[PDB]
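Visitor: Structure provided below as structure tokens; questions to follow.
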Amino acid sequence: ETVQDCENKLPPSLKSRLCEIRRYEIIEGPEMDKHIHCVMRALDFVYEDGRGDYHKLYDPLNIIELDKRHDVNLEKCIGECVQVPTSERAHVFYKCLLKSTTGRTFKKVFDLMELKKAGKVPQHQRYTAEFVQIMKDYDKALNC
Ligand SMILES: NC[C@@H](O)c1ccc(O)c(O)c1
């Protein structure tokens, strides 16, 4: 199940807000709890119960930009998600990550790994100016 599959099975009320969703705007609700669990699983960033996976993010985050705060932020946000209902866990992890200083590098890792799995870039693709245009053209084709 891909990020594209997840968005296809969005309810009308959220499909109309795809573009907000895809710029990582936070939207509350049990439907968004569901969807974010879906995408976070699709890109492999969380376990089945929705707990963030430190080891899926640490190096990729530091490789994009080296920052000791990545460690701290990962531990914090795993800290948080472990304390909430499972139905909610992935979304809390993701919300916490976005609000931390790691959020901006997280979006890049996320972007790069969506596009790597979709086959649009090579596995070793870095976050370059070309990549930003590729992701722009990728979103435009989805009406975003
Ligand atoms: N361009 C953003 C895109 O990769 C994206 C981010 C977050 C999401 O929850 C999503 O469905 C898509």
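The numbers used for chain A are those of Swiss-Prot, and the residues that appear cover 22-165, in sequence.
Even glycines carry a Cβ here, placed using N, Cα and C.
Grabbed the feature section from Swiss-Prot, which reads as follows:
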BINDING   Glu28, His56, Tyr115, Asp132, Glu135  serotonin binding site
BINDING   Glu28, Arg43, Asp132, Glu135  noradrenaline binding site
BINDING   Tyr115, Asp132, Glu135  tryptamine binding site
BINDING   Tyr115, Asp132, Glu135  histamine binding site
MUTAGEN   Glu28 to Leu  Reduces serotonin and tryptamine binding. Reduces serotonin binding and increases tryptamine binding; when associated with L-56
MUTAGEN   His56 to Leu  Increases serotonin and tryptamine binding. Reduces serotonin binding and increases tryptamine binding; when associated with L-28
MUTAGEN   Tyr115 to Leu  Modestly reduces serotonin binding and significantly reduces tryptamine binding
MUTAGEN   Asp132 to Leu  Reduces serotonin binding and eliminates tryptamine binding
MUTAGEN   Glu135 to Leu  Significantly reduces serotonin binding and eliminates tryptamine binding
MUTAGEN   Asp160 to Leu  Reduces serotonin binding and eliminates tryptamine binding
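Neighbours and distances for these, please.
Guide: Packing around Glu135 (mutagenesis position) is summarised by its Cβ count: 20 other Cβ atoms lie within 10 angstroms of its Cβ, all protein chains included.
In sequence order, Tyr148, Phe152, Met156 make up the list of same-chain residues 6 or more apart from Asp132 (mutagenesis position) whose Cβ falls under 8 Å from its Cβ.
In the three-state DSSP reading, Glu135 (mutagenesis position) counts as helix.
In the three-state DSSP classification, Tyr115 (mutagenesis position) falls within a helix.
Using a 10 Å Cβ-Cβ cutoff, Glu28 (mutagenesis position) registers 17 neighbours.
Mapped onto three states, the DSSP output places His56 (mutagenesis position) in helix.
Within 10 Å of the Cβ of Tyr115 (mutagenesis position) there are 26 other Cβ atoms, across all protein chains.
All chains included, 15 other C-beta atoms sit within 10 angstroms of the C-beta of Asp160 (mutagenesis position).
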Visitor: Give the distance between the Cα atoms of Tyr115 (mutagenesis position) and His56 (mutagenesis position), rounded to the nearest whole Å.
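Guide: Cα to Cα, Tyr115 (mutagenesis position) and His56 (mutagenesis position) are separated by 11 Å.
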Visitor: Would you list, in sequence order, the recorded positions among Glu28, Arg43, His56, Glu135 whose CA lies within 10 Å of the CA of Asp160 (mutagenesis position)?
Guide: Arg43
